[PDB]
Protein chains: 4
Amino acid sequence: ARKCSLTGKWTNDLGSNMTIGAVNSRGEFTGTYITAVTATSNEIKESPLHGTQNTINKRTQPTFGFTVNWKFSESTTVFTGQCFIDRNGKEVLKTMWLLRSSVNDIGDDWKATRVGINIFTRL
Amino acid sequence: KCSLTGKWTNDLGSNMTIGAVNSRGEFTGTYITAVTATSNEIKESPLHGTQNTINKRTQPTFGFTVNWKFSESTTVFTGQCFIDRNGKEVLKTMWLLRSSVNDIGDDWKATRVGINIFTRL
Amino acid sequence: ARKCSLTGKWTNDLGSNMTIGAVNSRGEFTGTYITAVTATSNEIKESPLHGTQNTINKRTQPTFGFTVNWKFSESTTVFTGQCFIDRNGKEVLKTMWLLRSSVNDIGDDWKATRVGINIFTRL
Amino acid sequence: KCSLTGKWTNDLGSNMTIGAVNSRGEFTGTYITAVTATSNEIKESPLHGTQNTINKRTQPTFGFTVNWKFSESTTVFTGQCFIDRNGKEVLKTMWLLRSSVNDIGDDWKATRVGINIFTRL
Ligand SMILES: CN1C(=O)N(C)[C@H]2CS[C@@H](CCCCC(=O)O)[C@H]21
Ligand SMILES: CN1C(=O)N(C)[C@H]2CS[C@@H](CCCCC(=O)O)[C@H]21
Ligand SMILES: CN1C(=O)N(C)[C@H]2CS[C@@H](CCCCC(=O)O)[C@H]21
Ligand SMILES: CN1C(=O)N(C)[C@H]2CS[C@@H](CCCCC(=O)O)[C@H]21
Ligand SMILES: *[C@@H]1O[C@H](CO)[C@@H](O)[C@H](O)[C@H]1NC(C)=O
Ligand SMILES: *[C@@H]1O[C@H](CO)[C@@H](O)[C@H](O)[C@H]1NC(C)=O
Ligand SMILES: *[C@@H]1O[C@H](CO)[C@@H](O)[C@H](O)[C@H]1NC(C)=O
Ligand SMILES: *[C@@H]1O[C@H](CO)[C@@H](O)[C@H](O)[C@H]1NC(C)=O
């Protein structure tokens, strides 16, 4: 088995691209995220992401999570998933995400959150 | 106006502290739990995230990741900080708890979802 | 303790009310859903729901699922959960839901689904 | 022109069938799995749902509930029926798997979520 590393350049079937840097010995990493599309009426810009990889038992397919701090809207996405060596020997990030929109009144909180799923593959 | 910095709790009986929020929107914090999805002994785990600063809002959205120290899992949270006129702050979140699975054909059952409100503790 | 039954009239935090009729031998039930808020701009009609309670091992706190076929929107909400006897001995539906919007292009499927959670309590 | 009625599969190897959809949008179908979250023997299971017929879309939304016959669980699916240039149909869906828990204090860990595409069998 290889080790499934988070570090490097990734893409998805939405055509978003994301780059993750070194993971430090606390599991932290930083990177950038450029989306191809958007839920808002706003102009897209690349954005920073920050997260961690779980290092408990030093697993080769670790779980992780990261936050995308969108720099062109009031939104936040969080991703969480696992870095897998797929059947064909490629590393793949299997993720799910929550997209939280900003709402003006707490009475609209019920509808502020979308969910989805994305595979990331090495670009 | 609404700020993430503080000690906070939820109805599961978890306590979370988040420290100061830097110019870039970043913070760190701790998360201690009382109930789990594992048999392993509970340890305090660290957390990192960001609050969105766009248009300098007073009820910002945010996300963070909790890096479990007692299991192989990872939980992410995202929500929005709501404040009233008395300055009562509440964090309305949803979360995803990703378990580790040994084989990729098990990925489908690895993700649990739920919501939690956090109150000032 | 008591059998937690879905049959009856319920309410939530959002001010929605719903009535579930009798549960049949197959665990099927039908009902109506009347909402006090939406994520559209139309006028609220009462909407039909249909679902099932799970009757394996005849649990007193059964899981269930149902579909709300919105009569004033091109959307569908599904709910799934468990009928509990709460701490205070009152019957409660603890549910999670997905709200699926119609999108016009397949490329926009990603953004079509919201998620939340609601307790229902007896009206 | 996108319709639910048919025999379907997904990448987990479950096959579903759905019957005719009546004027009231209702259907019934069956669901057979090859993998489960349970240790019990798989049995085929019934499903019930509706397609949304408002403004009579060629690509309607829908939801259904799978009444598991071999565990105490319920799964609900919701999505949209997409049909392409040549009549190729696909159902884009998302689901919630609700497990049974004994105490209300355990409600929080009871729901998993995922996504699946169904294609014609
Ligand atoms: C493009 N996307 C992507 O590659 N995803 C995996 C999903 C999760 S975040 C969303 C984009 C959000 C921009 C924020 C906003 O519009 O509020 C979508
Ligand atoms: C106590 N909890 C809490 O405050 N939540 C909002 C939910 C989401 S994280 C979960 C605890 C997970 C511990 C790690 C593990 O069990 O592997 C539960
Ligand atoms: C009122 N609601 C309610 O009692 N919920 C638990 C949530 C789940 S469905 C949504 C209402 C949707 C109306 C249909 C539409 O907006 O297209 C919201
Ligand atoms: C095979 N599956 C499938 O085709 N899915 C889309 C997922 C969501 S339901 C689950 C099967 C659950 C069986 C019941 C149980 O384990 O209690 C899995
Ligand atoms: C993703 O990468 C490709 C290849 O580098 C580039 O053509 C494309 O524009 C990138 N996507 C975005 C959204 O910038
Ligand atoms: C949380 O806070 C209260 C008082 O500050 C304390 O009694 C309790 O033990 C703490 N919870 C955990 C899970 O350690
Ligand atoms: C819910 O029922 C209550 C009491 O019967 C009533 O005041 C209210 O109108 C109902 N809600 C809606 C949205 O119809
Ligand atoms: C589903 O359909 C395929 C194609 O007919 C068949 O080989 C397979 O056994 C079926 N799967 C299950 C779980 O019944």
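Per Swiss-Prot, chain B residues shown: 27-147, in order.
Header entry for method reads X-ray crystallography, 2.3 Å.
Backbone N, Cα and C define each Cβ position, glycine as well.
The biotin binding site annotation in Swiss-Prot covers B:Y57. B:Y57 (biotin binding site) falls within a strand segment according to DSSP.
For the natural variant B:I58 to T, Swiss-Prot gives this note: In about 50% of the molecules. The structure shown keeps the original residue. Non-local neighbourhood of B:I58 (variant position): B:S40, B:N41, B:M42, B:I68, B:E70, B:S71, each in the same chain, at least six residues away, with C-beta under 8 Å from its C-beta.
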Neighbour tally for B:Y57 (biotin binding site), based on other Cβ positions within 10 Å of its Cβ: 21
